[PDB]
Amino acid sequence: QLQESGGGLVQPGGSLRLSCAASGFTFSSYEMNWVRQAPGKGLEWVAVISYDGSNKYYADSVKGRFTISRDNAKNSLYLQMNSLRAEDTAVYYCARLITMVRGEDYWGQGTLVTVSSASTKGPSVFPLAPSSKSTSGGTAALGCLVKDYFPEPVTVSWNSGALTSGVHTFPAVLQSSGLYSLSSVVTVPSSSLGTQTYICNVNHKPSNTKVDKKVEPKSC
Amino acid sequence: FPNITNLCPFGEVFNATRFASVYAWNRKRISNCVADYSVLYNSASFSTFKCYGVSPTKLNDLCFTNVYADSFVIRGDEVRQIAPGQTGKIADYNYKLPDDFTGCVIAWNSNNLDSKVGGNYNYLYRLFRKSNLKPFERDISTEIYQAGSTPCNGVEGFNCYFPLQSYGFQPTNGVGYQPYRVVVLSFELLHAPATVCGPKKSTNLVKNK
Amino acid sequence: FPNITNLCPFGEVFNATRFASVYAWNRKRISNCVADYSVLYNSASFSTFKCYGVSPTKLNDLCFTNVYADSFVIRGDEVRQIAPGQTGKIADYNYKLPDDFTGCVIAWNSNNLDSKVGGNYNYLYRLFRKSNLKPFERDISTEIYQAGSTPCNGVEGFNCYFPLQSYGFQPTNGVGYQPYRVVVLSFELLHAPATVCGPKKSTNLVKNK
Amino acid sequence: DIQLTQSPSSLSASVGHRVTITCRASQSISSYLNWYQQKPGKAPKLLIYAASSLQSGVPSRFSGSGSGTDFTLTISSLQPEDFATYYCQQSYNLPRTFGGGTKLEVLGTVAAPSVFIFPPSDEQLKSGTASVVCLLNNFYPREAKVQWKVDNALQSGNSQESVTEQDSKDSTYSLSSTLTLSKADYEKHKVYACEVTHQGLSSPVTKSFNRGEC
Ligand SMILES: *[C@@H]1O[C@H](CO)[C@@H](O)[C@H](O)[C@H]1NC(C)=O
Ligand SMILES: *[C@@H]1O[C@H](CO)[C@@H](O)[C@H](O)[C@H]1NC(C)=O
Ligand SMILES: *[C@@H]1O[C@H](CO)[C@@H](O)[C@H](O)[C@H]1NC(C)=O
Ligand SMILES: *[C@@H]1O[C@H](CO)[C@@H](O)[C@H](O)[C@H]1NC(C)=O
């Protein structure tokens, strides 16, 4: 078992300290590594440290800026990160890497570091009314656009969960402003648009701002 | 014979719940007690009971300068290497007996204690070393072994190896790959002052005969 | 030791101007010479150098009655099949290794030698066969294959097929569709003098000590 | 620094097929090459070490081969739990480097193309901005293209897109995409559409959206 801690939002040029606690194996015997993964990218190694701390090595992207350390009495690995760039936004993982000798590998659950100058803001809420644009008989897409928030996790639904069947919520896009948006959609018969209430439910949990908003069909 | 009566703590050696890895073997010192070995050599438990410089049935007649009990787990096909003059990864890098060894090597299969359904990996042995181990030397280091010309700097890579490997023990293994618990009883039979003696009953002291 | 001469003719195997097709693979016998395998293994260009039962540094310390060197061209993604226990049209119909193979497999990309701008179709492989090859069997036959019930009578037809197909090596192919030159080295020890050996190293002389 | 190229960037396959993926090093690394599997939001799991040795408790259907510069991972008979992203990593020297992993992302075949589009909402308009929602939905290939029609000009650079993951039962994606325009732009122009181009069909598809004209 490995458990990383110390992530979250940071201002560019700032500092952070990651930590990782080890349980159920002899952590003190091994090299330990930091590896990262930027959102939607591949794996990238960051740094290694020897079993006793005597030797340390880094990727040239982070050398000088980051420091790796451990203490084996506390079964703990650390990464001091200084001069944080937007480039350093990633999940960071704590790992034992196999080379040429058989052994059990361990990777932690990973912790997310976000580096940007945006700040917490609520969901800009924008339901989509079909109004006989893009409809035919047994088909009409209801939709809901959500915008301009900085912490990632915004949750959405149709008709207070009663219209869950066939819902598509697309993964959030980071805009050039440094703020996120997503949209959420369901396909329903055009004749049914006057029957159900067609609320888009939206909840930005880090803002604690929840709002549920009506689609107004046939309106233009 | 001396007039002590407390029996030696062999139950604490043979019936311990966890044994050590063979690279990090346990040693217990046995002293100031009565050693009844018949509880060992009359047991049906043991797949090996090989004595060196002594015979098992004679042990209850003797006195011993000191006694050591050494304990570890190995494979069934490695029990061969726990004897004087042997060679192989265990004899060479984990546990060495002297050529002049006096003592007994005792082993039993423990596949019902030291194996787990997904594999048990708690037990390890040293795979690499610069030089062979001396008799009763122990090495618990975890420096990266340098197999070639370039320094490792405490990191695994090309020709740079972690020195220890695990025994993976599954209940389904063939018997040469099952775990064995090994006890080595080691002693000096030289007539130096002796605090361990067999269960012998002393007479009166008769003079001028 | 006497000074090193009569080196084995590996340059005739590795630097031949044209290689065999894999169905009609060449075999060269190496005997009565000094074999420096580490001069192969330390050379650049090998995309694969895999040894079974041996290591290149240990081969310089060993002697053999013969070495066989087998050579052919295959597709870059077929090199996977030149190993013990493999299956697929190369391993099954063209060139089979035994499961107890002692030897090395060497391969390199030859796109600049073995592709043509018009496509190179001089290299063939066996597409159809009755049954899988035995280890180190060869089959240069061109009898029309029968998938149907009728005797094909040496004429191609509905499901009567010519058994050999060409590769079409174009210089613009993707790397898995490019030509690879393969050498397999098999090491043979008989009840006979070991005529192939690694080179014996010498110190200087030291007189008057 | 050793560069690793993973040759198929994405694969599509069905349960019971054999699969192969390949990794190609910029210098010889002997047998020093690990393989990992990763699933969305989880950590990587080691499958193969050395270049061929199967890790403890990994299914015997996974196998590795290679020693030199060219390496392959195979999955002998593919299963519903194997649809993941796969990475090679060299173990030879520092820095430790990874290949850009192969996705194995179709869970099972179906032919189905499917295309649709949606307008920039009046309940969105209150933003002082326009945001179109081009919206091709439940189609089996990922591959598609989007175009725009504002006052019959074709817009570019001013766009973004997003895709939901390959559906567990359907093996279909859905895509959304957005042109966005200021108040000074979306009232100045009056004719609007997306157009969706997709190689599963003989033609693009387009529908009238008419922001500030309906
Ligand atoms: C036993 O031996 C000791 C000397 O070692 C002596 O003092 C003692 O009187 C003897 N008898 C008993 C019953 O202990
Ligand atoms: C270990 O415990 C069992 C059960 O009580 C017993 O039969 C055995 O003699 C003990 N072994 C030793 C060496 O005391
Ligand atoms: C090799 O040996 C021959 C005699 O066998 C000797 O004349 C020659 O000088 C030696 N070669 C070298 C380079 O020392
Ligand atoms: C093949 O030819 C090249 C160029 O002359 C040489 O470097 C290489 O060592 C040769 N290989 C063998 C096995 O002779």
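So for chain B, numbering is Swiss-Prot's, and the shown residues are 329-537, in order.
This entry, so its header tells us, was determined using electron microscopy, 2.7 Å.
Cβ from N, Cα, C; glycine included.
Under the heading domain 'BetaCoV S1-CTD', Swiss-Prot lists B:334-527, citing experimental evidence as support.
Among the natural variants in Swiss-Prot is B:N440 to K, noted as: In strain: Omicron/BA.1, Omicron/BA.2, Omicron/BA.2.12.1, Omicron/BA.2.75, Omicron/BA.4, Omicron/BA.5, Omicron/BQ.1.1, Omicron/XBB.1.5, Omicron/EG.5.1. The Cβ of B:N440 (variant position) has B:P499 as same-chain neighbours under 8 Å, each 6 or more residues away in sequence.
Listed in Swiss-Prot as a mutagenesis experiment, B:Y453 to F is described as follows: Decreased HLA binding to NF9 epitope. Increased binding affinity to human ACE2. Sequence-distant contacts of B:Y453 (mutagenesis position), defined by Cβ-Cβ distance under 8 angstroms and a gap of at least six in the same chain, are B:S349, B:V350, B:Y351, B:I402, B:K417, B:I418, B:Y421, B:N422, B:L492, B:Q493, B:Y495.
Less than 8 angstroms from the CB of B:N460 (variant position) sit B:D420, B:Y421, B:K424, each of them six or more residues away in the same chain. Annotation of the natural variant B:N460 to K in Swiss-Prot: In strain: Omicron/BA.2.75, Omicron/BQ.1.1, Omicron/XBB.1.5, Omicron/EG.5.1.
The 10 Å shell around the Cβ of B:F486 (variant position) contains 17 further Cβ atoms across the protein chains shown. Under natural variants, Swiss-Prot gives B:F486 to V with this note: In strain: Omicron/BA.4, Omicron/BA.5, Omicron/BQ.1.1.
In Swiss-Prot, the entry for natural variant B:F490 to S states: In strain: Lambda/C.37, Omicron/BQ.1.1, Omicron/XBB.1.5, Omicron/EG.5.1. The structure shown retains the original residue. B:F490 (variant position) counts 22 other C-beta atoms within 10 Å of its own C-beta, drawing on all protein chains shown.
In Swiss-Prot, a published mutagenesis experiment is listed as B:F490 to L, annotated Increased resistance to neutralizing antibodies and human covalescent sera neutralization.
Its own atom aside, the Cβ of B:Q493 (mutagenesis position) has 17 Cβ atoms within 10 angstroms in the protein chains shown. Under DSSP, B:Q493 (mutagenesis position) is assigned to a strand (E or B) in the three-state scheme. Quoting Swiss-Prot on the mutagenesis of B:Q493 to Y: Reduced host ACE2-binding affinity in vitro.
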Of all listed variant positions, namely B:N460, B:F486, B:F490, those lying near chain D with CB under 8 A:
B:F486
Tell me, by DSSP, whether B:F486 (variant position) is helix, strand or coil?
coil
Could you find out if DSSP has B:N460 (variant position) as helix, strand or coil?
coil
Chain A proximity: which recorded positions among B:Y453, B:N460, B:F490, B:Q493 have CB distances under 8 Å? Answer 'none' if there are none.
B:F490, B:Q493
